[PDB]
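Trainee: Got a structure here, written out as C-alpha cells. Questions coming.
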Amino acid sequence: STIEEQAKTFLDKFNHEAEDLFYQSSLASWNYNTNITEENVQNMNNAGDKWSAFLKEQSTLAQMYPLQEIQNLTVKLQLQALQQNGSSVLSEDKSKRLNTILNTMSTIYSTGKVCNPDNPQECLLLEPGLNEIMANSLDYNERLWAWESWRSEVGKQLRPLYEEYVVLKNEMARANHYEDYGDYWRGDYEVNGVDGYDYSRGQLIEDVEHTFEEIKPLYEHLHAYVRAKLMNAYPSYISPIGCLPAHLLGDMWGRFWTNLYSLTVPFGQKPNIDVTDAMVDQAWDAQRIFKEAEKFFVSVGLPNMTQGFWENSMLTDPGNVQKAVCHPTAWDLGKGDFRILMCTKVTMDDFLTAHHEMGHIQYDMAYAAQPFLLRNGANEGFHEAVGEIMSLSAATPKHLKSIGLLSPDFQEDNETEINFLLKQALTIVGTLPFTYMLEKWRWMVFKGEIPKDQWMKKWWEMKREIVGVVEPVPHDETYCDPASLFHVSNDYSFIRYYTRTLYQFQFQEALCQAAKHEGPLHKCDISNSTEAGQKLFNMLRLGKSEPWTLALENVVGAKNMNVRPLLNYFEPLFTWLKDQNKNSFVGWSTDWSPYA
Amino acid sequence: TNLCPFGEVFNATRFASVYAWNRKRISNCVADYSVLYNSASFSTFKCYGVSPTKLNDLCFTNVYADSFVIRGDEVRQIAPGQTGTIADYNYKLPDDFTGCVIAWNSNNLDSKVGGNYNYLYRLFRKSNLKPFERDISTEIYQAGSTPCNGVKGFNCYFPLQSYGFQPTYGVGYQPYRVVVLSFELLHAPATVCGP
Ligand SMILES: *[C@@H]1O[C@H](CO)[C@@H](O[C@@H]2O[C@H](CO)[C@@H](O)[C@H](O)[C@H]2NC(C)=O)[C@H](O)[C@H]1NC(C)=O
Ligand SMILES: *[C@@H]1O[C@H](CO)[C@@H](O)[C@H](O)[C@H]1NC(C)=O
Ligand SMILES: *[C@@H]1O[C@H](CO)[C@@H](O)[C@H](O)[C@H]1NC(C)=O
Ligand SMILES: *[C@@H]1O[C@H](CO)[C@@H](O)[C@H](O)[C@H]1NC(C)=O
Ligand SMILES: *[C@@H]1O[C@H](CO)[C@@H](O)[C@H](O)[C@H]1NC(C)=O
Ligand SMILES: *[C@@H]1O[C@H](CO)[C@@H](O)[C@H](O)[C@H]1NC(C)=O
Ligand SMILES: [Zn+2]
C-alpha cells in the first residue's frame, strides 16, 4: 500500500473517532451553556479535555505521513489541517509559558476593574460598567475617564505579557516554516496546487490595501460629516480639520460608530422602522420568530429545520432558577444534530438575529456530507458573511410588509433611506479603517518592522493617518492600547471582519441579481427566489473542500475579493455625503490633538 | 395451522450488530406476509423479485430472516448492487436477490442519552463480502506493512467501530432495526406456503 492509501485509511479512522468525541464535547458544552451548574462545568472540561487530547495524538500520527507523497488534493487538505501547527512544535517549557501568558491576558481583560476616584469600592468592569459609559454618555469628561482608566490600569498590565507573547508566537510560527505569526494568520487564505485559483499569503496584504484605497473616498466623507455633527455637539473639543478624539466614537475603542447615530442622524424627525410594536400587537413569540425565519429559507429553496432542531434548541430564556449563557449561537454538534441557543425576546433585533443564526445553521447543514475536517466555511470570513446577508433581506421594508409586520400604507421616502444607510455606514463602513489599521499594526509587529520602544508611538501614528482618530491623552510605551481590545489580548485574528464585510455585499449583489431585483441594492429581498437560493447553496455545500477563490466564484462569478459591491450598496449615501460636505473640510490633519 | 414465529424476529428485545447479523431460519409453518406489509409501522418495506402485494399465495422451501441495527442513512445500502461500509464489510445482498427488506426507526429503544455503544459495525476489511457472508473476526487491521502483533498502533486499527446512538442524533444517524427476508426455492418439499 502506498503512503497516500495509508493516509486515506488513517483519515477514515480519524473521521469516525473524531465525530464521536466531538459530539460528546459539544453535548457537554451545550448542557452547561443552557444549564449553568458546577457539575456541568466539570463534565464540559472532562469531555473537552478528551477531545483536545485526541486531537493532539492524531496530529502526531498524521505527521508520519509526509504531504510530499500525496496527490489527491482533498486527502492532502484533510491531512495538512490535521497536522495543524503540530503537537506543540515548541518545547514543552515554552508551550507552557505561552499557555500561562494567554490565560493571564484573558483573565486580566475579563476581570479588569476601574474604580472612580475618591471611592475605591465603586468600581466598574469593562462589561457592563465601562461599556455603558462609552455607548450612552454624552459627557466629555466621563467618556475620557473611562477611556483613559481602562488603558492606564488594564492595558499597562498587558504590556509586558504581550511583549513576551509576540516572541513566543513568532518562535512557533518560524519553526512552522512561516515568516512570522502574522504570516501564520494569513495562511487561512492560502491556496496551492489548483491552477487558476491559487492564492499566496502575501497576496492578502496586497488585496486588502488595494481594496482599502477605494474605500478611502467613502470613509473620508463619512468622517467629515461625523466630525461636523460632533463639532456642533462638543464645539470646544473638536477642531474642524483634525482627527476625531478616540473617546467620542460610541464604544471603548471606536471599533463601530453605531452609537453616534443619535448625534449624526441626517433627518431626526422621520423615525426608524421598528416593527417591535407590531410583533407584540400580533402576540408573536419566539417560536413564531424562528418559524418565520424557517419560512424565509424555504422560500428560496433551502431545506426546513430538522425535527431535532425544534426539540433540542433553546429558543427562550429557560427561567428564573436555571441559568444559561444568552449569547446567540448556532450549534453544529455533528451526527445530524443542529441547534440554536438564543434567549429570544419579541423585538425586531431578535427577529433579525434569528435569521442571522439560522443562516449559520443552513451553512452547517449544507456541508454536513463533507468529511469532518472540511466542515467549515471556505475561509474565516465566509460563515459570518452568509449570516449577515440574511438580516439584510429580512430587515428591508419590502420583506417586512409581506409578512404582515409593516403596514402596506407605510411608504418610504428618500430621507428614510438616507437615515438607514447612514446608520449602516456607521457600523459597516466605520469599522473598515479600524479593522485594517489594527491588523496592519499587528502584522508589522510580528514582522519586526516596529521596535518595542515605538509600539505606542506607531500605534497612534497609524490611528491618526489611517483612521483619522487621535488619542485624547499622550501614551508612552508603558501602554498597550491595542491589547485593551478583546481580540488582541485573547489571541484572535482580526482581518476576518474586513474580508467578511466585502464578501457579504458581493454575495448580496450576486443573489439579488439572480433574484432579478430592480432598484438600489439596499432595498433588495431575495425571498421567493429559488435561483438565488440555488446559487448560494452551490457554495454552501462545498465547505472547505474547494479553494475559497473557487467557492466565491460559485456565487459572484469572480475569483477574488472585490470592493465594488460595497460601494454600490452605499452609493445613495455617498452622493448625499459629498453634497453635505461642500461647506466642510474633507480629510484630516494628524498633528492636532485635544491635549495641544 | 402452525404460525411462523415472526414475532421472535421483529419484536426481539435486542437486535444484533450488523457485523454479527443474526439469521433465523423459518420452516414448517404458515406465514401471513400481508400483516407486515399492511401494518403501516415500517419506514422501509421494499421487495425485490417477489411482490409485497398479496403474494402470500406462494410456497417456498425455506425462509431466512436476517436482523441487525444500522443508522438511518445506511438503510439504502441494504439493497442489491450497493456500496458502502455496511454493504462491503458488514452485510451484502446479491445482485439477483429475491426477497424483502424491512426497516423502522428504533430511536426509542436503541438510543440512550450519553451514548449506546452496544451496536457495532466493521470499518476496515481486506476485501468486500461475498453475498450473505458474515465476518465476526476481531483481528487487528494492518493498514501499513509492519505487523500489528495483535494490538492497536500506528497503521494498526481495531476493525470494529461503535455507533454510539444518542437520542438527540439526527434521523440519518438514529438507529434503525432492519429485517431482511430471503425466499429460497430449491427442488425441495417447499414447506413454507402461508396462505
Ligand atoms: C480522492 O479520494 C476520494 C476518496 O478516497 C475519491 O472519492 C471517491 O471516488 C470513488 C470513485 O472513484 C467513489 O466510489 C468513492 O465513494 C469516493 N469517496 C469519497 C470519500 O469521495 C476522489 O475521487 C479522489 N480524488 C482524486 C482527484 O483522485
Ligand atoms: C441542570 O443540571 C442539573 C445537574 O447539574 C440537573 O440535575 C438538572 O436536571 C438540569 N436541569 C435542566 C432543566 O436541564
Ligand atoms: C420539512 O419538509 C419535509 C418535506 O420536504 C416534510 O416531510 C417535513 O415534515 C418537514 N419538517 C418540518 C419540521 O417542517
Ligand atoms: C412570496 O410569495 C408568496 C406567495 O406568492 C407571498 O405570499 C409572499 O408575500 C411573497 N414574499 C415576498 C417577500 O415577496
Ligand atoms: C428626495 O427627493 C426630492 C425630490 O426630487 C429631492 O428634492 C430631495 O433633495 C431628495 N432628498 C435627498 C436626496 O436627500
Ligand atoms: C409485535 O408486537 C405487536 C404488538 O404486540 C404486534 O402487533 C406485532 O404483530 C408483533 N410482531 C410480529 C412480527 O408479530
Ligand atoms: Zn454570526
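To match Swiss-Prot, the residue numbers of chain B are left as they are there, and the shown ones run 333-527.
Backbone N, Cα and C define each Cβ position, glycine as well.
Pulled these from Swiss-Prot:
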type	residues	note
VARIANT	B:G339 to H	In strain: Omicron/BA.2.75, Omicron/XBB.1.5, Omicron/EG.5.1
MUTAGEN	B:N343 to Q	Reduced viral infectivity
VARIANT	B:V445 to P	In strain: Omicron/XBB.1.5, Omicron/EG.5.1
VARIANT	B:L452 to Q	In strain: Omicron/BA.2.12.1
VARIANT	B:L452 to R	In strain: Delta/B.1.617.2, Epsilon/B.1.427/B.1.429, Kappa/B.1.617.1, Lambda/C.37, 19B/501Y, Omicron/BA.4, Omicron/BA.5, Omicron/BQ.1.1; Contributes to cellular immunity evasion and increases infectivity
VARIANT	B:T478 to K	In strain: Delta/B.1.617.2, Omicron/BA.1, Omicron/BA.2, Omicron/BA.2.12.1, Omicron/BA.2.75, Omicron/BA.4, Omicron/BA.5, Omicron/BQ.1.1, Omicron/XBB.1.5, Omicron/EG.5.1
MUTAGEN	B:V483 to A	Increased resistance to neutralizing antibodies
MUTAGEN	B:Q493 to Y	Reduced host ACE2-binding affinity in vitro
Trainee: What is the interatomic distance between the Cα atoms of B:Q493 (mutagenesis position) and B:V445 (variant position), given in whole Å?
Mentor: 19
Trainee: What count of other C-beta atoms do you get within 10 angstroms of the C-beta of B:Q493 (mutagenesis position), across all chains shown?
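Mentor: For B:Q493 (mutagenesis position), the 10 Å Cβ neighbour count is 19.
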Trainee: Recorded positions B:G339, B:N343, B:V445, B:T478, B:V483, B:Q493: which sit with Cβ under 8 Å of a chain A Cβ?
Mentor: B:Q493
Trainee: Say you check the Cα of B:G339 (variant position) against those of the recorded positions B:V445, B:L452, B:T478, B:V483; which is nearest?
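Mentor: Of all the candidates listed, B:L452 is nearest in space.
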Trainee: Fewest other CB within 10 angstroms, which one of the recorded positions B:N343, B:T478?
Mentor: B:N343
Trainee: Which whole-number value in Å describes the distance between the Cα atoms of B:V445 (variant position) and B:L452 (variant position)?
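Mentor: B:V445 (variant position) and B:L452 (variant position) have their Cα atoms 17 Å apart.
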Trainee: Near B:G339 (variant position), how many other Cβ atoms are within 10 Å of its Cβ?
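Mentor: A 10 Å sphere around the Cβ of B:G339 (variant position) contains 9 other Cβ atoms.
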Trainee: Do any residues at least six apart in sequence from B:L452 (variant position), in the same chain, have a Cβ closer than 8 Å to its Cβ, and if so which, in order?
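Mentor: Within the chain, B:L452 (variant position) has Cβ neighbours under 8 Å at B:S349, B:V350, B:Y351, B:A352, B:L492, B:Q493, B:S494, B:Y495.
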Trainee: Rounded to a whole number, how many Å is the Cα of B:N343 (mutagenesis position) away from the Cα of B:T478 (variant position)?
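Mentor: Cα of B:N343 (mutagenesis position) to Cα of B:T478 (variant position) measures 46 Å after rounding.
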Trainee: What residues, ordered by sequence, lie under 8 A Cβ-to-Cβ from B:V483 (mutagenesis position) and sit at least six positions away in the same chain?
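Mentor: Result: B:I472.
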Trainee: Let me know the DSSP-derived helix, strand or coil state of B:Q493 (mutagenesis position), please.
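Mentor: For B:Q493 (mutagenesis position) - judged by DSSP and reduced to three states - the answer is strand.
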Trainee: Which recorded positions from the set B:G339, B:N343, B:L452, B:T478, B:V483, B:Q493 have a C-beta atom lying less than 6 Å away from ligand 6?
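Mentor: Those recorded positions that pass the cut-off, since their Cβ is under 6 Å from ligand 6, are B:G339, B:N343.
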